[PDB]
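Structure first, commentary second.
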Amino acid sequence: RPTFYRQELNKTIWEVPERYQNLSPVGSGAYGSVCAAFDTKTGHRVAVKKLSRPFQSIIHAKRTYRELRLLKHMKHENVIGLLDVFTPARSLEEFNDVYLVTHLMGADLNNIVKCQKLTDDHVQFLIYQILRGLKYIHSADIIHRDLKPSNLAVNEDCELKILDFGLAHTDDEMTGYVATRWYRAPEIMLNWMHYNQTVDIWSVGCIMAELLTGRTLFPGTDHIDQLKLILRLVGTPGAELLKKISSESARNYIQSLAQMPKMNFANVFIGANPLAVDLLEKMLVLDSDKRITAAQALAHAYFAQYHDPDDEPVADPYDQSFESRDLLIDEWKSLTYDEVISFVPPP
Ligand SMILES: CCCc1ccc(NC(C)=O)cc1O
Ligand SMILES: [Cl-]
Ligand SMILES: [Cl-]
Ligand SMILES: [Cl-]
Ligand SMILES: [Cl-]
Ligand SMILES: [Mg+2]
């Protein structure tokens, strides 16, 4: 066990191993607080996150376990990984606090999109890396659920990592003119379907469109306005898809709208590479069964310059049976403690 030292930063106590030096606050959320630091063992600049109230309820304890399980599994060049996890506690009986350590990320794709002039080669490389990471995530039967520009880190060499997996966002967070909803698939925006991995491909289509034009694709002022923007571009549901729609709330509202045809994407995305237009038409489909998958998209001709089927790896299997398990707070807490003490750092 390393030696730990204590300090108070912005009214919070931080108790961390001596290896982490020069802690400086960089933000707070509802799930924790974050400090930048220098890691003397590896030489990296790191982000250290102290979870807030990790075991305050059954829901919160299960969420803490879920986050740690996910971060310990993800080992891929285009996905955020876990550098370290620690607790100052010396036993399960005194265990209360959890700290997570990752590489410190600078710019996100929002910063790139609003300030930089992107060539077609830039869009190719950025979307290629998203899809490479998504092939890996989906091969473990994980759904990201929250892909958007602020959850994609990008460095000076245009290299990209996927961040901030959806841990299961409030109704207030998705209300009104908010980027938190602009990238969500139409079948989940009003919970007309259960989540599945095809929702992430819709999000990729929205992101790629925004890199090509510099503008949000579906900036709705509320859920209904956003659905209308979507249906104007892709058309109202055809007979084949309506037959598959199980939700009675969806059918009733959908049938109240005048029918509209799918628009011509070459007249929407003026000047874009025709191969980019073709890929967008394969992502932005209402029938989620018919959307292109991440593995299929990597082989599309738009990525010919970067695609290498011997360098697009899949994940080890990921056991999610805990998600259907009913446990007490202290049982989730003990499971989390086991995962903290068994962590082995990357080479
Ligand atoms: C405006 C329609 C919203 C919607 C509702 C359901 C589905 N179902 C499938 C299987 O893809 C897909 C949808 O796009
Ligand atoms: Cl140390
Ligand atoms: Cl503790
Ligand atoms: Cl965003
Ligand atoms: Cl597993
Ligand atoms: Mg985020």
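Chain A is numbered as in Swiss-Prot; the shown residues are, in order, 5-172, 174-352.
Header lists the method as X-ray crystallography, 1.5 Å.
Note: Cβ is positioned from N, Cα and C throughout, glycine not excepted.
The ATP binding site annotation in Swiss-Prot covers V30, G31, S32, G33, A34, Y35, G36, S37, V38, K53. Under the DSSP three-state reduction, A34 (ATP binding site) is assigned to coil, being neither helix nor strand. Neighbour list (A34 (ATP binding site), Cβ cut-off 8 Å, at least 6 residues apart, same chain): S56.
Sequence-distant neighbours of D168 (active site, proton acceptor) (same chain, 6+ residues apart, CB-CB distance under 8 A): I84, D150, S154, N155. Taken residue by residue with DSSP, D168 (active site, proton acceptor) is part of neither helix nor strand, so it is coil. Look at Swiss-Prot and you will find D168 tagged as active site, proton acceptor.
Packing around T180 (mutagenesis position) is summarised by its Cβ count: 12 other Cβ atoms lie within 10 angstroms of its Cβ, all protein chains included. In Swiss-Prot, a mutagenesis experiment is listed as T180 to A, annotated with the note Phosphorylation blocked.
Here the residue is the original one, while Swiss-Prot reports the published mutagenesis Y182 to F with the comment Phosphorylation blocked. Residue environment of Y182 (mutagenesis position) contains 12 other Cβ atoms, counted within 10 Å of its Cβ in all protein chains. Classification of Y182 (mutagenesis position) by DSSP places it in coil, neither helical nor stranded.
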Chain-mates of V30, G31, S32, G33, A34, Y35, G36, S37, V38, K53 with C-beta within 8 Å of site centroid, ATP: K54, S56
Residue pair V30 (ATP binding site), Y182 (mutagenesis position) - Cα distance, angstrom, rounded: 26
Listed recorded positions with Cβ under 6 Å from ligand 6, out of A34, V38, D168: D168
Entry from the binding-site residues list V30, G36 having the most other CB atoms no farther than 10 A: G36
Whole-number Å value for how far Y182 (mutagenesis position) lies from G36 (ATP binding site) (Cα to Cα): 26
Residues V30, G31, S32, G33, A34, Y35, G36, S37, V38, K53 [recorded ATP binders]: greatest CA to CA distance in Å: 14
